[PDB]
Protein chains: 2
Amino acid sequence: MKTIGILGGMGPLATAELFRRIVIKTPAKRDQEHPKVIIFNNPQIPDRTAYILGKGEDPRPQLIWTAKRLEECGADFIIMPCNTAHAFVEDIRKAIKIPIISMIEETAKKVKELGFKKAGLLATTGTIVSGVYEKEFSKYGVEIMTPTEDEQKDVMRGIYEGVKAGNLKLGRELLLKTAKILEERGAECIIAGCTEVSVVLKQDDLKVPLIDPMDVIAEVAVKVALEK
Amino acid sequence: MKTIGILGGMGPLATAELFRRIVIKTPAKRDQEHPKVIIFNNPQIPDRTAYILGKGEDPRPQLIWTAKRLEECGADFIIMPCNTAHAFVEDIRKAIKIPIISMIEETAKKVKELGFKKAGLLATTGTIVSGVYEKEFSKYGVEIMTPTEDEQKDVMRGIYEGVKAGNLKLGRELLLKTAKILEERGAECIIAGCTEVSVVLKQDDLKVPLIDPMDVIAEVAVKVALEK
């Protein structure tokens, strides 16, 4: 058995959703068969996007602090429910002894294993600018495709002012329209970069595989926790 | 600001749900305004009901061990997303230094504050046998009303063979029917003793207030974490 450590708070809601998915994706008939999970939800970690752009506070000190605390509290490995935070995965790795399993890298590995060569990405602008998906996917020979700047404004509006704001119709309209556009351009799979995307967008709305990075990391974490 | 500690794993899904509700009930303009939360999800704690009904080992030693680890990790106070575990709340409190806020007692306080004198309880048989709600509600002068033995079997079926199995139609059919029976017998409010109840039973379905203990403890935890 290995204890799953979750470095969260980026944001709180995404952290709670990752935890729920781990539980749902756990094969068990009784409580006692589920893996141990230690979550340190630290919302005070400075905004990742604001820093990426070059004007906000460095989020690495709090990120590293949280990683070290999880280790001290008993985690055997760490996962993070935040795309942009993975831009500092190497910084965090250098400060701790236990490993961090990357949600971005595991998704790239999965995409490669399924044979896809081109992937359409639906995510926040901060995520794209951070380049985390582009970096890891390229390492695995997979080409990333994103919407145009105008279309990206729609993705952002659909995710924030749409889903997150409680306006599902506006979110699904903006996000589904963009998903099919990427498919039209040759995307072999669609990457649901934010949980908000999986809410209003379902596999039944697309002709190509729909991949949710949070499901990928939750599945990897469960496997490692139960098989190691 | 105080760090909320959650002694979980009883069971994993309920722990994840308590966390989500804390986030949902937190007033904030940005992530950084949300309180820190440390969750020690330990599914290996011995079954509570089993010990209650006398066919299982004592869960206190490991409940206490988990609470101590949670305290060591950094929690300023502890809450537990499990009804039966509260049967041992005094044992846990005596063993640790930080406070434990009882979901059962805070619910009893809320019910009295709202002027109810009789409450219909929808929960597991184990919860009823433990008597935690009866003990606390009586302290605050509120009378508890539960289903008959046969109706209680329907409740257990609705929660387990229904909601937990993914069959919401069965879950709702059995739970709504029992809720209405309790209303007919004079229940001034319905206590949703399990998160499963809140999934298929909504306020609009009843002529009396639906009180969810998990929402109550979530609200208290947020208040205490951000107050004074």
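Each residue's number is its place along the chain shown, starting with 1.
Heads up, header says this was done by X-ray crystallography, 1.9 Å.
Just so it is clear, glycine is given a Cβ too, placed from its N, Cα and C backbone atoms.
Contacts of A:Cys82 (mutagenesis position) defined by a Cβ separation under 8 A and a same-chain sequence distance of 6+ are given as A:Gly8, A:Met10, A:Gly11, A:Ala14, A:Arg48, in order along the sequence. Secondary structure at A:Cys82 (mutagenesis position), taken from DSSP and collapsed to helix, strand or coil, is coil. As annotated by Swiss-Prot, active site, proton donor/acceptor applies to A:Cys82 (among others), with the evidence given as a curator's inference.
Residues or ranges marked as active site, proton donor/acceptor by Swiss-Prot: A:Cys194 (among others). Neighbour count (other Cβ atoms within 10 Å of the Cβ, all protein chains): 24 for A:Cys194 (active site, proton donor/acceptor).
Residues or ranges marked as substrate binding site in Swiss-Prot: A:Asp47, A:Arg48, A:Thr49, A:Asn83, A:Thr84, A:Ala85, A:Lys164. Within its own chain, A:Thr84 (substrate binding site) has A:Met10, A:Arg48, A:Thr49, A:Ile52, A:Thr124, A:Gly126, A:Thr127, A:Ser130, A:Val132 as residues 6 or more apart in sequence whose C-beta sits under 8 angstroms from its own.
Record note (Swiss-Prot) on the mutagenesis of A:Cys82 to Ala: Abolishes racemase activity.
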Completion exercise
After the CB under 8 A filter against chain B, the remaining recorded positions out of A:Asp47, A:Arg48, A:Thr49, A:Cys82, A:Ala85 are A:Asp47
Handout entry: Max CA-CA distance, Å, over listed substrate-binding residues A:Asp47, A:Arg48, A:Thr49, A:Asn83, A:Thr84, A:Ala85, A:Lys164
Key = 20
Completion exercise
CB contacts under 8 angstroms to A:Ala85 (substrate binding site), restricted to the same chain and 6+ apart in sequence, sorted by sequence, are A:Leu7, A:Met10, A:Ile45, A:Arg48, A:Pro59, A:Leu63
Fill in the blank from the handout: Taking only the CA atoms, the spacing between A:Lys164 (substrate binding site) and A:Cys194 (active site, proton donor/acceptor), expressed in whole angstrom, is 11
Practice task
Look at each of the binding-site residues, A:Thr49, A:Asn83, and point out the one with the fewest other Cβ atoms around it within 10 Å.
Solution key: A:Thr49
